[PDB]
Amino acid sequence: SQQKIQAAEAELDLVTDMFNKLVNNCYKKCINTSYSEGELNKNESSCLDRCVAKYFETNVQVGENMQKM
Amino acid sequence: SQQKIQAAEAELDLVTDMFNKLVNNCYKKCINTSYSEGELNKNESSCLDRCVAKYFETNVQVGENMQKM
Amino acid sequence: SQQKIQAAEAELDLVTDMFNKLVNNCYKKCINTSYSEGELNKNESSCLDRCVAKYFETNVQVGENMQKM
Amino acid sequence: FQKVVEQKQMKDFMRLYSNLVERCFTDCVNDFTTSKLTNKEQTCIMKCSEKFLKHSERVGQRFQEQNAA
Amino acid sequence: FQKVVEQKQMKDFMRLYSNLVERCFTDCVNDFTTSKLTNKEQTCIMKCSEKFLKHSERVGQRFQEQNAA
Amino acid sequence: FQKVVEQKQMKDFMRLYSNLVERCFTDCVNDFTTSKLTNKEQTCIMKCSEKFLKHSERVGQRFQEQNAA
């Protein structure tokens, strides 16, 4: 179905949007710019990994919450 | 006119966008999450009604302001 | 090329988006609403000019930074 | 169109979900010493989910009433 | 296209209006003990409307100058 | 489509660039006594550019790992 492919536009739409919220969200949670130096330090680096992980865990969590009600 | 129907896309575009600003705006005006419990209390509930109402009143108001100048 | 014209949609897409970020950014940098009167004063007016200018200077700057790495 | 509505409706749903995820991740997930949601973060996300959906429901109801006028 | 421009222009106008409404609702409407704008909230919205449109006008002017370069 | 992907990819790139410009203009350019970036504002934009691209890179890497699951 031609319109069915609309799913790619719809899905890649949510995939891009989510990735952008992820980027902005995790920046606020993990990045401190005060007197910082262009390099992404170790602590900021791991915070990001864990941040990205909890964000997906949050997706599913919120997904199961909508499924309940 | 085929392109005229574009109005539906254009209108439903502004209707959806407005509704989303409304949702986010009224959340900030009326919702306090500090030590809150998942239930939407009476005070939050009425605040919302009045919030949604003043938002439309604000639309028209701002609409008449653009019409003036 | 029909799809090549997509460039107009793509370009005018970034031109509109940028202009909107510009408007919102420069508002925060230059506009003080506290006890203000609907008129845009001289100081707010020049701040805007310089703000709009540094924003473009920032574009190119950031553009050259991405080109480096 | 009507096909646009069905698509717009799909995009709309992908909207809430996304905004909800972002809303609750921002208010609930503040610890990144690990990669998994604690017990407290899930509960918080549970309440946030509920509160937001409820809020979003109420505003939708008012939005329809004031929309017919 | 050129048809895209006319549509993009329509979308652009729907943009300001919306952003303006949101800008002024956020800065002016803070009382929700009632469902109608007080006298003060309308005036505030009057000034906000003006200030924003003016600001938005000025930035547009600078945006065109620096755009030709 | 696949053509959508190429377009979506183009839109995506226009995204970062834009968000980056806005991110660094907001954090670095705070002086408007002139129309040109000082020495300090360019350096700041240099570091911000780097930090953001790096951050954006890391999150993208995690986003791909957790995406396959």
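What you see of chain D is 12-80, where the numbers are those given in Swiss-Prot.
Cβ coordinates come from backbone N, Cα and C, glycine included.
Note on D:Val40 (mutagenesis position): other Cβ atoms within 10 Å of its Cβ, all shown chains, come to 23. Where Swiss-Prot documents D:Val40 to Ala as a mutagenesis experiment, the accompanying text is: In tim9-3; impairs the import of mitochondrial carrier proteins into mitochondria; when associated with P-60.
For the mutagenesis result D:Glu52 to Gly, the note given in Swiss-Prot is In tim9-19; impairs the import of mitochondrial carrier proteins into mitochondria. DSSP assigns D:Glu52 (mutagenesis position) to a helix in the three-state reduction.
For D:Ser60 (mutagenesis position), the same-chain residues lying six or more positions away in sequence with a CB closer than 8 A to its CB are D:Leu31, D:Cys35. According to Swiss-Prot, the mutagenesis experiment D:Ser60 to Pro carries the annotation: In tim9-3; impairs the import of mitochondrial carrier proteins into mitochondria; when associated with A-40.
What Swiss-Prot notes for the published mutagenesis of D:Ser67 to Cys is this: Impairs the import of mitochondrial carrier proteins into mitochondria. Residue density at D:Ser67 (mutagenesis position): 20 other Cβ atoms are found within 10 A of its Cβ, drawing on all protein chains shown. A helical conformation is recorded for D:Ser67 (mutagenesis position) in the three-state DSSP classification.
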Check your understanding: Of D:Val40, D:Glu52, D:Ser60, D:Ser67, listed here as mutagenesis positions, which sit with their C-beta under 8 angstroms from a C-beta of chain F?
Key -> none
Point to revise | Between D:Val40 (mutagenesis position) and D:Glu52 (mutagenesis position), the C-alpha gap once rounded to whole angstrom | key: 6
Review point. Going along the chain, which residues six or more apart from D:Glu52 (mutagenesis position) have their CB under 8 A from its CB?
Key: D:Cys39, D:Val40, D:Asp42
